[PDB]
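Engineer: Mind having a look at this structure? Questions to follow.
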Amino acid sequence: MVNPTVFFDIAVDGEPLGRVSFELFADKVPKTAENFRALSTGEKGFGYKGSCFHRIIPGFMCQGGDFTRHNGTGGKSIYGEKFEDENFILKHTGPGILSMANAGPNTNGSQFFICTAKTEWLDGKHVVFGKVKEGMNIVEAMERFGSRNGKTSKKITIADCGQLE
């Protein structure tokens, strides 16, 4: 009944901002996004819970999301390392769609980005799946405290996570 949605919080130097959730096409990608459900509630035990960003570029994209811990899992696959690509029936739309940035060839991975601009010229190499349910108003704020080069005037941190519904 209905697709599972996950919420996310955006922090800035310890100060809260808002809340952004993603519907996620668990039906279009019954595999890659099928694991994210467990890596979003910390149920797998590997969940990072309280991470940050790596790079931010206002005008092109953002990228910089992982969950590498001392344990021994790292950012890649919740049930292994890499997995073949299921499909990309999902078209490239929206100024900030959800997908993933990995090697490309049979390696969906866990890496992902935000994207503040329409960049449908990346698809074809990775498996796209996701979107901006609600809270986009925040996705813009973070795209103003950064810097056109890599470094960010501020620092994005996570507070809590899990399943919206």
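So this one's solution NMR, going by the header.
Note that Cβ sites are derived from N, Cα and C of the backbone, with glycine treated the same way.
According to Swiss-Prot:
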type    : residues  : note
DOMAIN  : 7-163     : domain 'PPIase cyclophilin-type'
MUTAGEN : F60 to A  : Loss of ability to stimulate MAPK/ERK phosphorylation
MUTAGEN : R69 to A  : No effect on peptidyl-prolyl cis-trans isomerase activity. Reduced interaction with BSG/CD147 and ability to induce leukocyte chemotaxis
MUTAGEN : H70 to A  : No effect on peptidyl-prolyl cis-trans isomerase activity. Reduced interaction with BSG/CD147 and ability to induce leukocyte chemotaxis
MUTAGEN : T107 to A : No effect on peptidyl-prolyl cis-trans isomerase activity. Reduced interaction with BSG/CD147 and ability to induce leukocyte chemotaxis
MUTAGEN : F113 to A : Reduced ability to stimulate MAPK/ERK phosphorylation
MUTAGEN : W121 to H : No effect on peptidyl-prolyl cis-trans isomerase activity
MUTAGEN : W121 to E : Loss of peptidyl-prolyl cis-trans isomerase activity
MUTAGEN : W121 to A : 200-fold decrease of sensitivity to CsA. Reduced ability to stimulate MAPK/ERK phosphorylation
MUTAGEN : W121 to F : 75-fold decrease of sensitivity to CsA
MUTAGEN : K125 to R : Loss of acetylation and interaction with TARDBP
MUTAGEN : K125 to Q : Acetylation-mimetic mutant; no effect on its interaction with TARDBP
MUTAGEN : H126 to A : Loss of peptidyl-prolyl cis-trans isomerase activity and interaction with HCV NS5A. Loss of ability to stimulate MAPK/ERK phosphorylation
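Locate each feature and note its surroundings.
Structural biologist: DSSP gives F60 (mutagenesis position) a coil state; it is part of no helix or strand. Here the Cβ of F60 (mutagenesis position) has 13 other Cβ atoms within 10 Å, regardless of which shown protein chain they belong to.
Secondary structure from DSSP puts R69 (mutagenesis position) in coil. Its Cβ taken as reference, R69 (mutagenesis position) is surrounded by 15 other Cβ atoms within 10 Å in the chains shown.
In this chain, none of the residues that are 6 or more apart from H70 (mutagenesis position) has a CB less than 8 Å from its CB.
Following the DSSP three-state reduction, the secondary structure of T107 (mutagenesis position) is coil. Other C-beta atoms found within 10 angstroms of the C-beta of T107 (mutagenesis position) number 18, with every protein chain shown included.
Counted within 10 Å of its Cβ, the other Cβ atoms near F113 (mutagenesis position) come to 24, all protein chains included.
Taken residue by residue with DSSP, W121 (mutagenesis position) is part of neither helix nor strand, so it is coil. Under 8 Å, Cβ to Cβ, and six or more positions away along its own chain, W121 (mutagenesis position) finds no residue.
Note on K125 (mutagenesis position): other Cβ atoms within 10 Å of its Cβ, all shown chains, come to 13.
In this view, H126 (mutagenesis position) is surrounded by 22 other Cβ atoms within 10 Å of its Cβ, with every protein chain counted. According to DSSP, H126 (mutagenesis position) is assigned to coil rather than to any helix or strand.
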Engineer: Rank aside, I only need the closest one: which of the mutagenesis positions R69, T107, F113 has its C-alpha nearest to that of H126 (mutagenesis position)?
Structural biologist: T107
Engineer: Which of these mutagenesis positions is closest to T107 (mutagenesis position) if you go by CA atoms: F60, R69, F113, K125?
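Structural biologist: Ranked by Cα distance from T107 (mutagenesis position), first place goes to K125.
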Engineer: Between the mutagenesis positions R69, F113, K125, which lies closest to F60 (mutagenesis position), Cα to Cα?
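Structural biologist: For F60 (mutagenesis position), the closest Cα among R69, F113, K125 is found at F113.
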